[PDB]
Amino acid sequence: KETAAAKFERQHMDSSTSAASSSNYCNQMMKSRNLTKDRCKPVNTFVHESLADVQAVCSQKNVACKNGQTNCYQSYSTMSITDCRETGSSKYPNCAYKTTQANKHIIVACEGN
Amino acid sequence: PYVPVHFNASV
């Protein structure tokens, strides 16, 4: 009930779309993944790639994490991704988010789960 | 099998 791995999947995985819908993707998705139940999580990124493609990042380019840990890996190639971030005018429990679609190299922290 | 546990950054 919630392992670090399922938390990760619940929060960032969206293999059901190749890219962000439209301007409301962050509103529905943040909602769906229950990232706004108690509060409005302020920032969250969705990866539009298959689970396996993302797990495979842990055997890609090893880099330091933004903290100094050594368990961070960078994807060799770019990935379709969606940046969800709270708009200056967002208050609980009516959380508004600005969806920003992009194609980027993701950096993930890995552990044996 | 080391799996992603945190989404650190983009690019």
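The residues of chain A that appear here are 27-139 by Swiss-Prot count, in order.
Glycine residues also receive a Cβ, built from the backbone N, Cα and C atoms like all the rest.
Under a cutoff of 8 A between CB atoms, and with a sequence separation of 6+ in the same chain, the neighbours of A:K67 (substrate binding site) are A:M56, A:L61. Taken from Swiss-Prot, the feature substrate binding site covers A:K33, A:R36, A:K67, A:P68, A:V69, A:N70, A:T71, A:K92, A:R111.
For A:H38 (mutagenesis position), the same-chain residues lying six or more positions away in sequence with a CB closer than 8 A to its CB are A:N70, A:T71, A:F72, A:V73, A:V80. In the three-state DSSP scheme, A:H38 (mutagenesis position) is classed as helix. One mutagenesis experiment catalogued in Swiss-Prot, A:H38 to A, is accompanied by this note: Loss of activity.
Annotated active site, proton acceptor per Swiss-Prot: A:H38, in sequence order.
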Filtered A:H38, A:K67, A:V69, A:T71, A:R111 - recorded positions with C-beta under 8 A from chain B: A:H38, A:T71
Helix, strand or coil at A:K67 (substrate binding site) [DSSP, three-state]: coil
Annotated substrate contacts A:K33, A:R36, A:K67, A:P68, A:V69, A:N70, A:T71, A:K92, A:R111, maximal Cα-Cα distance (Å, integer): 22
